[PDB]
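K.L.:
Let me begin by handing over the structure; questions about it come next.
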Amino acid sequence: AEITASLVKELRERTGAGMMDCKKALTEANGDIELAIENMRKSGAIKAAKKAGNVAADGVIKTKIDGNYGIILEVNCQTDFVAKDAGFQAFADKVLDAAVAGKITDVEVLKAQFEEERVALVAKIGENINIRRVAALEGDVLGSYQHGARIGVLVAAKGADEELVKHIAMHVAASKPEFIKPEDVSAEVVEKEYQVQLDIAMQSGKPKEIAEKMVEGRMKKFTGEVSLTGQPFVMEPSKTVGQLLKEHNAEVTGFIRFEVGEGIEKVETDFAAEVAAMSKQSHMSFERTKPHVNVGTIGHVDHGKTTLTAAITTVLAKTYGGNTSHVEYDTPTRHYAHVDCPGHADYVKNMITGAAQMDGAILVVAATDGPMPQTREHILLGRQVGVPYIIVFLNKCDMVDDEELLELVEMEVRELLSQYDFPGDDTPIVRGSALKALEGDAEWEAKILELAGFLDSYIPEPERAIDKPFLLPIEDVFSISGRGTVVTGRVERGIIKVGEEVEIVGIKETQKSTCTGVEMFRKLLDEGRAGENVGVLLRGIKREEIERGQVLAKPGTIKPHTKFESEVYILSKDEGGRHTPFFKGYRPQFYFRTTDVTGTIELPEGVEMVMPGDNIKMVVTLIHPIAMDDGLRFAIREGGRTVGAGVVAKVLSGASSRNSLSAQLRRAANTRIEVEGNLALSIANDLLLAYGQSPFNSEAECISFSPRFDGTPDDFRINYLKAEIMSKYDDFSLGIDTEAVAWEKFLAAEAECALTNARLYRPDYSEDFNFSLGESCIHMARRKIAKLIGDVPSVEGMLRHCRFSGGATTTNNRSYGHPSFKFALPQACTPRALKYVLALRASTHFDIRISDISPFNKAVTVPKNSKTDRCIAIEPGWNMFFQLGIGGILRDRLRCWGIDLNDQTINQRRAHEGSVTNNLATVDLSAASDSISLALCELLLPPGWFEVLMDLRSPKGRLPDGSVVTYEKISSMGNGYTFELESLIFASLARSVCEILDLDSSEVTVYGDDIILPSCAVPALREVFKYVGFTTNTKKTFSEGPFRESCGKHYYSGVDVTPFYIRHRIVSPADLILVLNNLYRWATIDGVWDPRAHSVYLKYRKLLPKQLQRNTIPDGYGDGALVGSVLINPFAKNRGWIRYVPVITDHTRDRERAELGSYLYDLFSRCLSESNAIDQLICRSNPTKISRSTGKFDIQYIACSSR
RNA sequence: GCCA
Ligand SMILES: Nc1nc2c(ncn2[C@@H]2O[C@H](COP(=O)(O)OP(=O)(O)OP(=O)(O)O)C[C@H]2O)c(=O)[nH]1
Ligand SMILES: Nc1nc2c(ncn2[C@@H]2O[C@H](COP(=O)(O)OP(=O)(O)OP(=O)(O)O)C[C@H]2O)c(=O)[nH]1
Ligand SMILES: [Ca+2]
Ligand SMILES: [Ca+2]
């Protein structure tokens, strides 16, 4: 030792400071008990001193009101756990009570008055704490709301009562109103804020008043919303607080709102590379089945917790060979993933959300200080979250010589533990140091190895999924003629062999049956094992008495319940969640395994509001049963949107609306808007005029107007609209205009592939003298293609990418377009394509039948402009099945050239850049995917690929005119890979032009035929394209000037000038609503109208049935309602804190789906899956449902968010 | 009325 036995046996029982701060202040005070007290008392200030250098992010807020004098107080510490401790409560309680009396407002007054007592705890605890600020408020009838402890508010209101200033307090704490009234705002913060926005918009070319008018209406909101007055009342967003006041009788004199840690920093703490940080200082000098265990580390800030998981990692490496920021490390036996629990409220979040589950905590306490008062709250957390086992590491022991004190704290700790029902007597506790464990010190190196040895033995092997009792959440149910009723889904746990009896429990009287079989798309099996997607055939049960939502379990394994208590986390505004709080009523959907189900929730004691971002326990009561057991995760949703996660804790026992409004709307919907002439056009003209431009003279002008690419952005923007807005209208009658031009154009493309097919298979000028650019790019391109693409399409690629999808094939029409009707009905197929089908058939035990074995496809016709149609081709369905495969593989391979064909996004930005910069061109080919001749493909593609492309194409054509074509081009759009093939042809050529000119190939980007490459590359690109068959559309290709367009977006000197198109005779309210929304979106800046267009909007809004004039939805929710402000929608129906606005939909009618074809589509699709801070992993993908579109409209009520 |  260094003293005697228990020399500190009560030198902490009156202090609570460190152990080696009592074996020290009691050695230079020679066993003087009441001396050491003052040696540390006036020395406990150098402590609090060495702490103000530690950021104090966490803490608590307190709130007291004396008759009508109230006070709000922020006394913050630096941790979740300290803020909730018994002590740090008492201190701020008193410092608060001694403030009503001592009516302070100067922080320093109460500060120093306690600065004594406040260096008393800091020492006892170990955290930089203090009283950061204070203020107070006096009014007539004033009140407060205290949101747990994170945040509190003070409201003073004249003319208000008890259940009102409370509600105004609750609101304030939600909507952080930076002012009491719109007019309150600093006529400086705004005299000059109207002088900065006026440039944002006057630079866009907007005329004086237009920009003014616009900036005003927008500054007008910029205040109302940040002002208690112009804020939608949080318990009634239909009306604003402003109106809530004036309406009751009262007004509000003032408010204070405090939130723990406002404007501090909280400087991000990344736990991951952090371990690496301490470790790098000491780095200087088969069987994968193994169990995966999760542990967490929880203790006092730098009691070594950081260093210990750092020591854990290294010492494990020095011996053996081996979410949201986590470090892993290995044992000869098992694998560990380790997290830190820096916060309570933050750990719970991560545990309800599933992002970080605990199998066993390891509590970390330093032996020189022993348990800190707040260690109670650590064991508490584990207790609350219900961490099954806790292991304990005593850190930094070497600095405690009297081994009597080790056995002391060890005993101290073992007490606290069992105070919260953990087995504190029979729990392992290693005594060691991480500090010298890093420093290679084998003596303490072995202590780490010891703790580990426990992670091995005391935290038990987590029960494997395969080992639990079988269970399969039912995604879908089918009746297969002669095979019987089968269900599909993924087996969650256990095994299911054929013959066994299964229980089908879920939503009705749990029923029972027996497993007839088990199969995948290719294999037929006799057992289904955990993690596998299968179909399971039953007997005796019919498909009308099974629902999706139900599970298929081993009998007695699970049971149906309707009520449970649970721990849920509501997502924040930031994380996709709601952006409004909810209260007593909340009635959302709880999505369980594979289905939404609706329920009511009841808050615990003392809580009546809930906000995005906050944890919360609630007792959920569902509208009908669902198999469940403790620990079952669920999502909480609002019409498809996830807004919270949750886990069932304990399961209990279990003991507004508008139908004439619905009909009123339904009827308006089904009306015809009626007028004299051409409304579409009339709208365009009242628009052209409202912007001071000549109207279209005649239907003739609409489709024959060329914009001027000069002048201000504003001047051009409408000028561009004027040339685009009517360009696609399909109902001008005025023209000898047909689709005969479509076939003329088509015959011309063929005629061209003919030419270039001849020219390209014949480049023997019988000479060398002459070297050509076209020739060189083909050669250069071929070589890059082969390196990107391979010799031939990997069986795997072809295997994971072939699929049915979508619309017509040679055998099915629009009505039978769905993938299920492609597996159902026999599909055509090409002579050359037969081996693939037959290969597919040898591939599966299901039926794969060719209907016909023809070489033809159907050229047909769809709309394009007013001037011309577009011919496409409808392919033999089996041929399609395989063209999607190569299409799918080219789609990946293109990624390596920086082309991403899913994301038109990247081609739009580069269009916007080209737009200010002028260093990028946007180029456009004319009859793009009709000019790619056979010859050209064959020069460019590996022969293996080209063969396969010839196998998979449709060789011959079959026109409406009954005639024929033997295709000269390789393929027509309609073909499941011509879009990716044309992308790759175009990219490869333009990249070659890049090298030939010393430009960076990575500057090339391509989506279909929308090509973007450096502006210098274009004249060359032009010539290459001419050589290889293509014709570049000089009109739509821009390599200079202020204009660029790519993939739907059109830019002018960087301002978006993308137009909108009226494609059709507007006839139904929906038609009009749609045009009026396209107007809205094209003429609104952040919800604020250009007034030139606003008048025209208002004018034509009056053509709609009245109810439809005021029925508004937000943006992003479609077009069956006018886009505007949802909080002033009289038909909006708030129902359980989710608001529902009704929108127009197309009335449908159900059709029989093909049971067999829909089940193949399902099983084939699960086959597709196995070849490919988050909880989208809680939801599935849905059953096949067919419907026919009647021309009538309906009204559906859908979920909206206040903004 | 296909392919993205
Ligand atoms: N099957 C099909 N493919 C299309 C369609 N639109 C674009 N693409 C694909 O991208 C390429 C065509 O770009 P487009 O915007 O249609 O222009 P284009 O019709 O070929 O020629 P143009 O410049 O004369 O309009 C080829 C084709 O595979 C379409 O409506 N149907
Ligand atoms: N595969 C396919 N590609 C298309 C289609 N329409 C346009 N594109 C492709 O995008 C390129 C740009 O043509 P745009 O006329 O600006 O229309 P968009 O690309 O469809 O724009 P948006 O996002 O609004 O749909 C041409 C073509 O490659 C289409 O119907 N099918
Ligand atoms: Ca084009
Ligand atoms: Ca294009």
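Note that the numbers count up from 1, one per residue, in the order the chain is shown.
Method of determination (from the header): X-ray crystallography, 2.6 Å.
For all residues, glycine too, the Cβ spot is worked out from N, Cα and C.
Copied straight from Swiss-Prot:
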| type | residues | note |
| --- | --- | --- |
| BINDING | A:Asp924, A:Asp1009, A:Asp1010 | Mg(2+) 1 binding site |
| BINDING | A:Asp924, A:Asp1009, A:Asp1010 | Mg(2+) 2 binding site |
| DOMAIN | A:909-1041 | domain 'RdRp catalytic' |
| MUTAGEN | A:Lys728 to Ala (Swiss-Prot position 78) | Loss of RNA polymerase activity |
| MUTAGEN | A:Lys787 to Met (Swiss-Prot position 137) | Complete loss of infectivity |
| MUTAGEN | A:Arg803 to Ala (Swiss-Prot position 153) | Loss of RNA polymerase activity |
| MUTAGEN | A:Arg814 to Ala (Swiss-Prot position 164) | 80% loss of RNA polymerase activity |
| MUTAGEN | A:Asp998 to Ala (Swiss-Prot position 348) | 80% loss of infectivity |
| MUTAGEN | A:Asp1000 to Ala (Swiss-Prot position 350) | 95% loss of infectivity |
| MUTAGEN | A:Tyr1007 to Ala (Swiss-Prot position 357) | Decreased initiation of RNA polymerase activity |
| MUTAGEN | A:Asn1182 to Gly (Swiss-Prot position 549) | 50% loss of RNA polymerase activity |
| MUTAGEN | A:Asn1182 to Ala (Swiss-Prot position 549) | 25% loss of RNA polymerase activity |
| VARIANT | A:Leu721 to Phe (Swiss-Prot position 71) | In strain: QB_1 |
| VARIANT | A:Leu901 to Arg (Swiss-Prot position 251) | In strain: QB_1 and Qbeta_2_FR |
| VARIANT | A:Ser1068 to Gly (Swiss-Prot position 418) | In strain: QB_1 and Qbeta_2_FR |
| VARIANT | A:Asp1150 to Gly (Swiss-Prot position 500) | In strain: QB_2 and Qbeta_2_FR |
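Provide an account of the burial state, proximal residues and distances for the features listed.
P.N.:
In the three-state DSSP classification, A:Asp1009 (Mg(2+) 1 binding site) falls within coil. Around A:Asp1009 (Mg(2+) 1 binding site), the same-chain residues six or more apart in sequence whose CB sits under 8 Å from its CB are A:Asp924, A:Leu925, A:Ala928, A:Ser929, A:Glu982, A:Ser983, A:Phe986, listed in sequence order.
Annotation note: A:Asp924 (Mg(2+) 1 binding site) sits in a strand segment as assigned by DSSP.
Under the DSSP three-state reduction, A:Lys728 (mutagenesis position) is assigned to coil, being neither helix nor strand. A C-beta separation below 8 Å, combined with a sequence spacing of at least six in one chain, links A:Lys728 (mutagenesis position) to A:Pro863, A:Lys864, A:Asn865, A:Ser866, A:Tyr1061, A:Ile1062, A:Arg1063.
Remark: A:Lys787 (mutagenesis position) has no non-local neighbours by Cβ distance under 8 Å and separation of at least 6 in sequence.
Counting only residues at least six positions away in the same chain, the Cβ atoms of A:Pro819, A:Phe881, A:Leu884, A:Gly885, A:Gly888, A:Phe1164, A:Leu1168 sit under 8 Å from the Cβ of A:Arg803 (mutagenesis position).
In sequence order, A:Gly807, A:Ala808 make up the list of same-chain residues 6 or more apart from A:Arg814 (mutagenesis position) whose Cβ falls under 8 Å from its Cβ.
When other Cβ atoms within 10 Å of the Cβ of A:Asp998 (mutagenesis position) are tallied across all protein chains shown, the result is 7. Secondary structure at A:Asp998 (mutagenesis position), as computed by DSSP, is coil.
Neighbours of A:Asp1000 (mutagenesis position), defined as other CB atoms within 10 A of its CB across all chains, total 11.
The Cβ of A:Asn1182 (mutagenesis position) has 11 other Cβ atoms within 10 Å, all protein chains considered.
A C-beta separation below 8 Å, combined with a sequence spacing of at least six in one chain, links A:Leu721 (variant position) to A:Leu687, A:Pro1059, A:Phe1060, A:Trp1082.
Over all protein chains present, the Cβ of A:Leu901 (variant position) has 19 other Cβ atoms lying within 10 Å.
The Cβ of A:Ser1068 (variant position) has 19 neighbouring Cβ atoms from other residues within 10 Å, across all protein chains displayed. In the three-state DSSP scheme, A:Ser1068 (variant position) is classed as coil.
Shown in sequence order, A:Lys1185, A:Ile1186, A:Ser1187 are the residues of the chain, 6+ apart in sequence, with a C-beta less than 8 angstroms from the C-beta of A:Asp1150 (variant position).
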K.L.:
Out of A:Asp998, A:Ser1068, A:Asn1182, the recorded positions in the record, which is closest to A:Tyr1007 (mutagenesis position) when you go by Cα distance?
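P.N.:
Nearest by Cα distance to A:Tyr1007 (mutagenesis position): A:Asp998.
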K.L.:
By CA-CA distance, flag whichever of A:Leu901, A:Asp1010, A:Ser1068, A:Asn1182 among the recorded positions is nearest to A:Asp998 (mutagenesis position).
P.N.:
A:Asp1010
K.L.:
Select the closest residue to A:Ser1068 (variant position) from the following recorded positions, measuring between CA atoms: A:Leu901, A:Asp1000, A:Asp1010, A:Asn1182.
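P.N.:
So, spelling it out, the nearest of the recorded positions is A:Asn1182.
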K.L.:
Within the set A:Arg814, A:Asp998, A:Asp1010, which recorded positions show a CB-to-ligand 2 distance under 6 A?
P.N.:
A:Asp1010
K.L.:
Inside 10 Å of the Cβ of A:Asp924 (Mg(2+) 1 binding site), count up the other Cβ atoms and send me the figure.
P.N.:
17
K.L.:
Scan A:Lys787, A:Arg814, A:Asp998, A:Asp1009 for recorded positions whose C-beta lands under 6 Å from an atom of ligand 1 and note them, or write none.
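P.N.:
Those recorded positions that pass the cut-off, since their Cβ is under 6 Å from ligand 1, are A:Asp1009.
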K.L.:
Taking the Cβ of A:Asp1010 (Mg(2+) 1 binding site) as reference, which residues of that chain separated by at least 6 in sequence fall under 8 Å from it?
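P.N.:
Listed in sequence order, they are A:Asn907, A:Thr922, A:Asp924, A:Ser1046, A:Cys1047.
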K.L.:
Using the Cβ centroid of A:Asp924, A:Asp1009, A:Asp1010 as the reference point for the Mg(2+) 2 site, which residues of the same chain not in that list have Cβ within 8 Å?
P.N.:
A:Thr922, A:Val923, A:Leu925, A:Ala928, A:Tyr1007, A:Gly1008, A:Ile1011, A:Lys1036, A:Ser1046
K.L.:
What does DSSP call A:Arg803 (mutagenesis position) in the simple three-state scheme?
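P.N.:
The three-state answer is coil.
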K.L.:
Through the lens of DSSP with three states only, how would you label A:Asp1150 (variant position)?
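P.N.:
In the DSSP reduction, A:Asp1150 (variant position) maps to strand.
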K.L.:
Which whole number of Å separates the Cα atoms at either end of the 17-residue gap, A:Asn1172 and A:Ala1173?
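P.N.:
End-to-end across the missing region, Cα to Cα: 21 Å.
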K.L.:
Rounded to the nearest Å, what's the C-alpha distance separating A:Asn1182 (mutagenesis position) and A:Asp1000 (mutagenesis position)? Just drop the number here, would you?
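P.N.:
The separation of the Cα atoms works out to 45 Å.
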